[PDB]
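**Q** Following this message is one structure expressed as structure tokens.
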Amino acid sequence: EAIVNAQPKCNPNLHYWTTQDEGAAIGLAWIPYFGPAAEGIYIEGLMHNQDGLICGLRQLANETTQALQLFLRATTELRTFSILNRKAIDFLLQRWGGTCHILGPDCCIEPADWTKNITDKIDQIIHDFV
Amino acid sequence: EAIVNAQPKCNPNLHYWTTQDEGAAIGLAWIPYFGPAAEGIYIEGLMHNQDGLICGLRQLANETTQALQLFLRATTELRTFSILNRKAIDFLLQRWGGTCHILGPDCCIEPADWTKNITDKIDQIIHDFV
Amino acid sequence: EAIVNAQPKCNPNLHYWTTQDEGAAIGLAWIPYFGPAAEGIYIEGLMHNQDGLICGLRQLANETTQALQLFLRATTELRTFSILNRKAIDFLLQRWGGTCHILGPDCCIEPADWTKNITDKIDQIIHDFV
Ligand SMILES: *[C@@H]1O[C@H](CO)[C@@H](O[C@@H]2O[C@H](CO)[C@@H](O[C@@H]3O[C@H](CO[C@H]4O[C@H](CO)[C@@H](O)[C@H](O)[C@@H]4O)[C@@H](O)[C@H](O[C@H]4O[C@H](CO)[C@@H](O)[C@H](O)[C@@H]4O)[C@@H]3O)[C@H](O)[C@H]2NC(C)=O)[C@H](O)[C@H]1NC(C)=O
Ligand SMILES: *[C@@H]1O[C@H](CO)[C@@H](O[C@@H]2O[C@H](CO)[C@@H](O[C@@H]3O[C@H](CO[C@H]4O[C@H](CO)[C@@H](O)[C@H](O)[C@@H]4O)[C@@H](O)[C@H](O[C@H]4O[C@H](CO)[C@@H](O)[C@H](O)[C@@H]4O)[C@@H]3O)[C@H](O)[C@H]2NC(C)=O)[C@H](O)[C@H]1NC(C)=O
Ligand SMILES: *[C@@H]1O[C@H](CO)[C@@H](O[C@@H]2O[C@H](CO)[C@@H](O[C@@H]3O[C@H](CO[C@H]4O[C@H](CO)[C@@H](O)[C@H](O)[C@@H]4O)[C@@H](O)[C@H](O[C@H]4O[C@H](CO)[C@@H](O)[C@H](O)[C@@H]4O)[C@@H]3O)[C@H](O)[C@H]2NC(C)=O)[C@H](O)[C@H]1NC(C)=O
Ligand SMILES: NC(=O)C1CCN(CCOc2ccc(-c3[nH]ncc3-c3ccccc3)c(O)c2)CC1
Ligand SMILES: NC(=O)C1CCN(CCOc2ccc(-c3[nH]ncc3-c3ccccc3)c(O)c2)CC1
Ligand SMILES: NC(=O)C1CCN(CCOc2ccc(-c3[nH]ncc3-c3ccccc3)c(O)c2)CC1
Ligand SMILES: NC(=O)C1CCN(CCOc2ccc(-c3[nH]ncc3-c3ccccc3)c(O)c2)CC1
Ligand SMILES: NC(=O)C1CCN(CCOc2ccc(-c3[nH]ncc3-c3ccccc3)c(O)c2)CC1
Ligand SMILES: NC(=O)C1CCN(CCOc2ccc(-c3[nH]ncc3-c3ccccc3)c(O)c2)CC1
Ligand SMILES: *[C@@H]1O[C@H](CO)[C@@H](O)[C@H](O)[C@H]1NC(C)=O
Ligand SMILES: *[C@@H]1O[C@H](CO)[C@@H](O)[C@H](O)[C@H]1NC(C)=O
Ligand SMILES: *[C@@H]1O[C@H](CO)[C@@H](O)[C@H](O)[C@H]1NC(C)=O
């Protein structure tokens, strides 16, 4: 489905915070005893509405809520951390949970370079037939 | 292994309860503030002993207990939610954790339609050899 | 990267403890009510420095700490149990997260026995051409 922003307004810029994902700490700053307190672990960035991604994302978060709330209602876990890992598992099961029938629409196996390897081998025995 | 029910008795019908997995909520019922309390989130169904699945399942649950208890004894997690996700991961690793040697007994890759694609291409160069 | 032990010393033998992974319990010992208390669930073993694995492992644990501490700083989970399962997921995604182009360096599909199946089928139509 496409995402249709249907909110009263949209802030087209996203000034975000998160935790660092790349690069090493400086010196001993990685040691809990020496490093930042809880308030000082955040990085910041700014994203603009290229391709309408920001207004689309605001709408996406809004539309996700019902399914997410129903999921939380049905779980007995007090705090849920496993949603993305389960999505990754389901991604793999969708493609590799059954036998991969080559050339089928649900088998992500490309023998294109494998054809060029065998279609070039036709002249290996049919051309070399002295 | 096959499942041999060895219990004193078997209730051949399973009147079960669980949480809903399909279909949307009605109106605002998905909102925690408005929706059912803890006691009202359950659906019910009834299953009969077709193929002996119910008596088999009672025996299966009984026989699972030792391995499950030994697993719980060895974990330090207070509440364990990850068993099924780990089974899914192990399902994928069993089939895709190594190189898939096509035509081997442990490689779930079907080139049957791939043969028909190349065995039909024999007359592409051997029949068209004017 | 290779592992260079750069510690002041290395105990080349590893006298370890862990929990049992194989074989069934004896009699009723798997029942929590009857089985060992928390202190009695451990097995022990001894490993020597063949292939330098023990001194390498001491260095590996030391070198892992920075990345592990930075990971723990950034998580909101109070107790983290999911690291190995996430590694397994990432192992599968690295190999099977995209289309597998046969004969490419990132596609773990071996058609070697598949070649022998088709290269032996060359004389199925070219040799049998009466
Ligand atoms: C995802 O995005 C959508 C769209 O932005 C949000 O939709 C909102 O949904 C809520 C309901 O959950 C709406 O709130 C309701 O608005 C009704 C209409 O309000 C107007 O009514 C008067 C009289 O006509 C107008 O003059 C005036 O402009 C008001 O704005 C109210 O009548 C509702 O209040 C009544 O019902 C509630 C129960 O729902 C009672 O508790 C109240 O006491 C009262 O009796 C209610 O407030 C809201 O209007 C919707 N917004 C839009 C733009 O459509 C989603 O909420 C959002 N999802 C999430 C998870 O954020
Ligand atoms: C999976 O399914 C199987 C099969 O249904 C269950 O097997 C039961 O296992 C328990 C043991 O955990 C058995 O309980 C034991 O029964 C012994 C025999 O009881 C009979 O003995 C008298 C005298 O001969 C008979 O006349 C009478 O019919 C009794 O039924 C008892 O002797 C045992 O009690 C003694 O030992 C226990 C320690 O185990 C002490 O605590 C007691 O105080 C007492 O000294 C014990 O009660 C039970 O009989 C088995 N059932 C069957 C049908 O074989 C599994 O339990 C089940 N698994 C799970 C997880 O539920
Ligand atoms: C992985 O393995 C490596 C290598 O074994 C470990 O490296 C150690 O790192 C710590 C720092 O975290 C080092 O400790 C520091 O040592 C400094 C040097 O100590 C020497 O200084 C005097 C004067 O020259 C010498 O005569 C004497 O031999 C001392 O040994 C100290 O100066 C440091 O103390 C000062 O700084 C700290 C802040 O870091 C203050 O808190 C102190 O009060 C003081 O002002 C500090 O003690 C240690 O020397 C390193 N060892 C080696 C062998 O290099 C890693 O720690 C290890 N990783 C983990 C996670 O265990
Ligand atoms: N797997 C793991 O352990 C790690 C652990 C911690 N990581 C945290 C980093 O999460 C993000 C998420 C998003 C962005 C990000 N980039 N650009 C725009 C946005 C952005 C987009 C929408 C709304 C807000 C921000 C980012 O920079 C980092 C996540 C994964
Ligand atoms: N070479 C290709 O694949 C083509 C060419 C380049 N295309 C553009 C991809 O542009 C983005 C934009 C954003 C993020 C991104 N980072 N963090 C958070 C977000 C994010 C934020 C809001 C909404 C969605 C995502 C990103 O990762 C990539 C993709 C297709
Ligand atoms: N992945 C996820 O998030 C969801 C979250 C919540 N879901 C709960 C639904 O679980 C079941 C389990 C079983 C049946 C079920 N159907 N028929 C017979 C039986 C049945 C068989 C044996 C004993 C009792 C009942 C069912 O209807 C639903 C589980 C997965
Ligand atoms: N087309 C095929 O694959 C063939 C043809 C159809 N066969 C029959 C499958 O019948 C069932 C029965 C039950 C459930 C089921 N749902 N929920 C819980 C249970 C469940 C309950 C107790 C014990 C085991 C399972 C199910 O899902 C499917 C399968 C092979
Ligand atoms: N997946 C699961 O549920 C299970 C649950 C519990 N299991 C615990 C067993 O963990 C180990 C780890 C290591 C060894 C082990 N063998 N030889 C040498 C060493 C060893 C090497 C380095 C340092 C110490 C010891 C071992 O015997 C068992 C883990 C997995
Ligand atoms: N046939 C092949 O694959 C070849 C031939 C045989 N080679 C030797 C493998 O030797 C080991 C050594 C150790 C463990 C092991 N167990 N538990 C913990 C540890 C462990 C402890 C410290 C450091 C790393 C690991 C193991 O499992 C296997 C491997 C390649
Ligand atoms: C694939 O092509 C290479 C040449 O790039 C060739 O040497 C090789 O033999 C071909 N593959 C097989 C299985 O013959
Ligand atoms: C597979 O068969 C189709 C005809 O259905 C043919 O057009 C195609 O070329 C074949 N595949 C290859 C790689 O040639
Ligand atoms: C693979 O080789 C076997 C002989 O071991 C042969 O019977 C079979 O037909 C070959 N595969 C195909 C797809 O023809």
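Residues displayed in chain A correspond, in order, to Swiss-Prot positions 502-631.
For this deposited structure, the header notes the method as X-ray crystallography, 2.0 Å.
For all residues, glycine too, the Cβ spot is worked out from N, Cα and C.
Found this in Swiss-Prot, in case it helps:
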- A:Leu529 to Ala or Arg: Reduced infectivity (MUTAGEN)
- A:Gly536 to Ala: Almost complete loss of infectivity. No effect on transport of GP to the cell surface and incorporation onto virions (MUTAGEN)
- A:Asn563 to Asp: Reduced levels of expression of GP, GP1 and GP2. 20% loss of virus capability to enter into host cell (MUTAGEN)
- A:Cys601 to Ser: Induces GP1 secretion. Complete loss of virus capability to enter into host cell (MUTAGEN)
- A:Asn618 to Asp: Slightly reduced levels of expression of GP1 and GP2. No loss of virus capability to enter into host cell (MUTAGEN)
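Give me the local environment of each listed feature.
**A** Around A:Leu529 (mutagenesis position), the same-chain residues at least 6 positions away in sequence with a Cβ under 8 Å from its Cβ are A:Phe535, A:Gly536.
Within its own chain, A:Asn563 (mutagenesis position) has A:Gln508 as residues 6 or more apart in sequence whose C-beta sits under 8 angstroms from its own.
Taking all protein chains in view, 23 other C-beta atoms sit within 10 angstroms of the C-beta of A:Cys601 (mutagenesis position).
Around the Cβ of A:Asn618 (mutagenesis position), the number of neighbouring Cβ atoms within 10 Å comes to 14.
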**Q** Between the Cα atoms of A:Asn618 (mutagenesis position) and A:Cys601 (mutagenesis position), find the distance and write it as a whole number of Å.
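**A** The Cα atom of A:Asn618 (mutagenesis position) is 21 Å away from the Cα atom of A:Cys601 (mutagenesis position).
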**Q** List which of the mutagenesis positions A:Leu529, A:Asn563, A:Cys601 have a Cβ under 8 Å from any Cβ of chain B, in sequence order, or say none.
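**A** Cβ contacts with B, in sequence order: A:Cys601.
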**Q** I want to verify one value. Collapsing DSSP to three states, which class is A:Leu529 (mutagenesis position)?
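**A** Looking at the DSSP assignment, A:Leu529 (mutagenesis position) belongs to neither helix nor strand, so coil.
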**Q** Near chain C: which of the mutagenesis positions A:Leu529, A:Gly536, A:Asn563, A:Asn618 have their Cβ closer than 8 Å to one of its Cβ atoms?
**A** A:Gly536, A:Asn618
